[PDB]
Amino acid sequence: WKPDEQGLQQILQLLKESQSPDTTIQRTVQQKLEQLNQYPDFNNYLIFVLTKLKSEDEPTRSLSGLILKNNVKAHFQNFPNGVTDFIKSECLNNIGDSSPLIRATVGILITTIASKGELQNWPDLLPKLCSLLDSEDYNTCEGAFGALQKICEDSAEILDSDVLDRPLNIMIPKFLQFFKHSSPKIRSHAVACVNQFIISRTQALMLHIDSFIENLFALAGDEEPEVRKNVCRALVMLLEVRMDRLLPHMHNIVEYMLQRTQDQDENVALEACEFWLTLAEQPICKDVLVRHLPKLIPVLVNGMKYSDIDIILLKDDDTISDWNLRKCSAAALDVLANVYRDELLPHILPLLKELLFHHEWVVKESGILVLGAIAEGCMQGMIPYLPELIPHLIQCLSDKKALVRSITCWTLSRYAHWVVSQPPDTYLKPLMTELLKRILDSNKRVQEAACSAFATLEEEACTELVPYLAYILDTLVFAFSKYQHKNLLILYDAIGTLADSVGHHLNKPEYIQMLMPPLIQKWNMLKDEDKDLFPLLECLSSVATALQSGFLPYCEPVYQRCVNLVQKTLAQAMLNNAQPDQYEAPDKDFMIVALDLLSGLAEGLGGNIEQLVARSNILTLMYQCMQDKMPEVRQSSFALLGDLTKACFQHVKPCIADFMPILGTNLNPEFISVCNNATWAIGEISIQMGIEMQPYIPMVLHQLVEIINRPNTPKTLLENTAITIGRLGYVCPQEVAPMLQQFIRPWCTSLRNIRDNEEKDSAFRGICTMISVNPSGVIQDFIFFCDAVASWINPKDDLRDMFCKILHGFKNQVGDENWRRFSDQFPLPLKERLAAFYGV
């Protein structure tokens, strides 16, 4: 192609001075350069300088070819093919140029093209490399392989797709062969490639899944880190996939890995660590690592100390890597703690003694970390050493060096449960106090832990906080005008949580006086488009619930803002659909929060929302929200549907007609939360409808059972299922009673394990009416019903009696001597407890 020596003495200069030190000339020259991309003949200049102008010096040469790569990143859709096929040509040829630098540039352009212009569009490329992979010249081989890798990383499922007819078959053994090749670099290039296809559990490899396994071990003792790295990745990966192909040789490996954990190179150490996590999955662990235990645990802990450079990058959002080695170690240890429970302490506890009270802080910190890290797994066996260890940590919430006070917070919150169990004037009070101090700690980092650790504490210390409340808020609201970005979100959570935990006890005026102003402040200095509204509204929905009627001074504008945000978001949704290219895709977390914050007003205010509901097209709005494709929007609305039903049902009864079907559509346990909410809705709905639920019974009832008779179905959704069913039956007995037999099993199996509340109270009046109507449903499982009657500590007089009439009629019906036989089953904490309360 013709250089046109006018457009050559034009670029060369603008390349020469594209490097000149000063940023002034740097930017002018680089922009008035890539702007000359208007020529379709422009990208053809940017290869000639690289591949052909070998009288120009190397950096200048490389830079030109280099820019082209970027003129492929963008500016590819304006590609003349005459340019492109020529660019493709000079590269795939000059692939192993004599110079390291030049050889390098080319390889990247290849990886770019084979990604930007897909792979299929350059069909020749792959079987050419897979061939130029046998070339005698190192420079061509490593240069071909080097590209073949980075490409084999990007298009990992594209090549295994049909697009390239899967050229992996010819490449799996081909790549797997260079696994003994004399050059270290290439051995690495090889194992890197064959790694991509371990998790995507590829077929082309599943063939060589034995010469790969074996050809891997052959590199076990390689001194080159880069290789030993890859061996470990593949070695780790293989543990999820074809675990069977490792089961035999595994002991050799758990030793090899244990060593690898200490490897000279951090990366190898790190990657060999990732292994302990993945291993700690399959229940095989309990029966294998049992022995390695006292060897590995310390080798683990010894890595959980901060690195030296770690300390420096701390004591922007001044952070270390998101994935440390320390982090990996700690992670693993946590998991491990869970696997071996209290039967782990002896192998670790000793270290802690030698760690926790040590002189150098760096050792303390890590000990502290370990302490918390093992918390949940070794809890039972941790109680003995808590009573005096806690007061220690509470001292440690002072240790001069920031990172120490920092960690202590978290660690403490990990044993927050036990703390609430012990009287406050010894444990909780001290902790709470000191934490409140640390919330306003001068070190941003120490604020973070503290405030979160505090959030955690609140949840545990339900109403135990109530007395110390004026204090909490005092510090927590100053924290409000000192906290910047993410520290704020936590505060939001500390607040919501406070509200959540202390509930109506927050209604006293003096509290409202403190809390509201800073909130109502944010609220005002914010707009219907700023995504910083999420965490505030979210917080507010908890406040509103807690502040029952004390919130009246605010609802109007609040309620308003919310409908607005739905109105708009919902509007934007369909317009994004009916105008993809002019109507901006809306953020639905605006609609979500609104609804949430809404069912919080509905909850706290109850019958007082009547008006606000009545005077707005709010009903019709959720009507759309339940159908919205996004799971959360679905759930969030149902929740509100329940709460509105609970408040002013008279405003629902219209829309209920077409509402029930949508509920019945979302009754799908694949979406736990959605299914849950929807279910609960029907309870409150039905209890408000009466026989009027008649028509809808046959729709929903049948699903709820298959939900309640389903494996791994969470308890939350099991609870609500069983309750709703009772309610439906309570108002539609004739209709649900004739089904009794199915659910009467997991019903009691779910409802025996819950607190004696109204939700429970109605649920049992439900069974008790379905039994009056179909007594024949109970007899086969009258046992499970009794362990359900037992569950009641304080049952309302009439219903307690309702139970009593059942049991007594049952006895009257089967015989006293037959009663005997059956009685001799349930454990004494039942047998007598029923003969006590209701009497034989």
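Throughout, chain A uses Swiss-Prot numbering, with the displayed residues spanning 13-327, 374-898 in order.
Cβ from N, Cα, C; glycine included.
If you check Swiss-Prot, you get these features:
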{"type": "DOMAIN", "residues": "41-109", "note": "domain 'Importin N-terminal'"}
{"type": "MUTAGEN", "residues": "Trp468 to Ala", "note": "Abolishes interaction with the ADAR nuclear localization signal. Abolishes ADAR nuclear import"}
{"type": "MUTAGEN", "residues": "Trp738 to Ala", "note": "Abolishes interaction with the ADAR nuclear localization signal. Abolishes ADAR nuclear import"}
Of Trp468, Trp738 (the mutagenesis positions), the residue whose Cβ has the fewest other Cβ atoms within 10 Å: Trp468
Spatial separation of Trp738 (mutagenesis position) from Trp468 (mutagenesis position) - C-alpha basis, Å: 35
Anchor-to-anchor CA distance, Å, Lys327 and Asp374 (intervening 46 residues not built): 14
Assigned conformation of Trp738 (mutagenesis position) - DSSP reduced to three states: helix
Helix, strand or coil at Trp468 (mutagenesis position) [DSSP, three-state]: helix
Counts by DSSP class (helix H/G/I, strand E/B, coil) across the domain 'Importin N-terminal' (41-109): 52 helix, 0 strand, 17 coil
